[PDB]
2 protein chains.
Amino acid sequence: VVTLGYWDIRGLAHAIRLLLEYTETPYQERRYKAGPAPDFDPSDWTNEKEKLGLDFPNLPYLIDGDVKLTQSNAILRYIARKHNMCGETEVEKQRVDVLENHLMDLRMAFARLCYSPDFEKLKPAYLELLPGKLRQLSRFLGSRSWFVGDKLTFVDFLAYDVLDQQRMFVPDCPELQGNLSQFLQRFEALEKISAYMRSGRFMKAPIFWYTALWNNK
Amino acid sequence: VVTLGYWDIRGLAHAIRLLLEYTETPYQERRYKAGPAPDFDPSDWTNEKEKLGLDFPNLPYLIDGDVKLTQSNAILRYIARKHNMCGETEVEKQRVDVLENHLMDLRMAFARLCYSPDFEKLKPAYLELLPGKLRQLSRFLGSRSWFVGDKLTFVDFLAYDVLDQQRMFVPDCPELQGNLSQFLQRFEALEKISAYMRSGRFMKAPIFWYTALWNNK
Ligand SMILES: N[C@@H](CCC(=O)N[C@@H](CS[C@H](CO)COc1ccc([N+](=O)[O-])cc1)C(=O)NCC(=O)O)C(=O)O
Ligand SMILES: N[C@@H](CCC(=O)N[C@@H](CS[C@H](CO)COc1ccc([N+](=O)[O-])cc1)C(=O)NCC(=O)O)C(=O)O
């Protein structure tokens, strides 16, 4: 049994949670709590940051016995290696590495906007360059089942999470209809993922920390 | 022969340059130019961004025949695989994946500060938290020769680049003295690294884009 440590929000741990469910890895969760508004006291975490034995303490973390990890990408790669959900050939590895890093860029660009107090002033600019970014991903996937080829890999779980955040933001964006819509359903159709979403362990919201100008709950 | 595209700065391509040199990969460079101040016209790149055949156009890129890549970490992984400078055991791969992502955090937190107009206001806060970040790295490396074990890996190139930046910023920081100072020298003492540094291909500056509040040239 493994332990996943993160806040009581969706954030970065969403794709990790889906992956642990898909792989049927026995896990429990250390959800951390902030104090009330407006202070949002990080005490719950900060009093424990150093006593966990992590090499570079951060959130999320995963503990699997004496394996003690930080960094979301690193945590996903670890579960993926135990389940053969990494690339197999070099071209598949090239696809994983590029997408892993590109999706973080798209991730990070969206978070910046929703955390900035100039949110309203920045919104239109983001929405302009968005369809083009979406068109790039639509070109990449092509008529493929999954993003790296025929095999489901952990990058598909990142793609879904990133795509899901954009769909929650502007659900009417026509560049999200097409093979990119096909992809979202096909992932949600997966046996273990669908049953996870039908349960009460599922966290569709909030995507962001409470000090964000945008959220879904 | 391979082609590395990036601006005429140090930036993100520093680690990749050192790597291409250490591995003796034959390469040339498409270095991109901005217009003069204050506009800094990006047109040399923008007029070309789409015609290169990259899946997700960005800088740096690398072209090695029909392999055409973007994202710095993905570019480094590709050269590393050709020269067995990735992890070998599970433990080694755990260390590579966590450090790859951790050092990007460190890299980006520093960039944030040096591009912020509130630079002077934020400088003291950064310098308080920094000794602790450096002590974490110092504990991790330990008495080891390299960061992932016995073998040089691509993560040691990222480590050096990130540490070099801190060393240029605050050279008198006492937490930089010790095994992390030994590490910097050891890397610079590498036969093909040292030679590259004694040449005129070598770019110790500027670390940042010109719009930055801090730089070394
Ligand atoms: N590269 C690292 C980053 C870890 C990190 O950022 N730690 C945050 C997380 S999220 C932060 C809190 O609001 C979340 O904000 C975001 C950012 C992006 C997205 N997103 O979806 O793209 C959502 C929320 C933190 O709570 N701990 C910092 C600390 O203890 O010092 C990784 O991969 O794990
Ligand atoms: N995660 C990617 C990032 C690539 C990227 O940022 N391309 C930027 C400049 S890098 C940029 C220029 O100002 C960086 O800002 C900095 C500056 C310094 C440092 N650093 O580590 O010191 C990091 C980022 C660019 O030229 N392309 C933008 C575009 O084509 O739209 C990767 O790993 O490659």
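Per Swiss-Prot, chain B residues shown: 2-218, in order.
The backbone N, Cα and C atoms fix where each Cβ goes, and this holds for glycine too.
What Swiss-Prot says about this protein:
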BINDING   B:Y7, B:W8, B:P43, B:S44, B:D45, B:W46, B:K50, B:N59, B:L60, B:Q72, B:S73  glutathione binding site
BINDING   B:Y116  substrate binding site
DOMAIN    B:2-88  domain 'GST N-terminal'
MUTAGEN   B:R108 to L  Reduced catalytic activity
MUTAGEN   B:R108 to E  Reduced affinity for glutathione
MUTAGEN   B:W210 to H, I or P  Reduced catalytic activity
MUTAGEN   B:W210 to F  Reduced affinity for glutathione
Candidates near ligand 2 among the recorded positions B:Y7, B:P43, B:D45, B:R108, B:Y116, judged by a Cβ under 6 angstroms: B:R108
Cβ atoms near B:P43 (glutathione binding site) (within 10 Å, other residues, all chains): 14
Cβ-based isolation winner (fewest other Cβ atoms within 10 Å) among the recorded positions B:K50, B:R108: B:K50
Alpha-carbon distance [B:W210 (mutagenesis position); B:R108 (mutagenesis position)] in Å: 14
Between the residue listed as 'substrate binding site' and B:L60 (glutathione binding site): CA-CA distance (Å): 18
In sequence order, the binding-site residues (B:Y7, B:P43, B:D45, B:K50, B:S73) whose C-alpha falls within 10 A of the residue listed as 'substrate binding site': none
Recorded glutathione site residues B:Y7, B:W8, B:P43, B:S44, B:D45, B:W46, B:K50, B:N59, B:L60, B:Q72, B:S73, farthest C-alpha pair in Å: 22
Separation of alpha carbons, B:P43 (glutathione binding site) and B:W210 (mutagenesis position) (Å): 12
Reduced DSSP assignment, B:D45 (glutathione binding site): helix
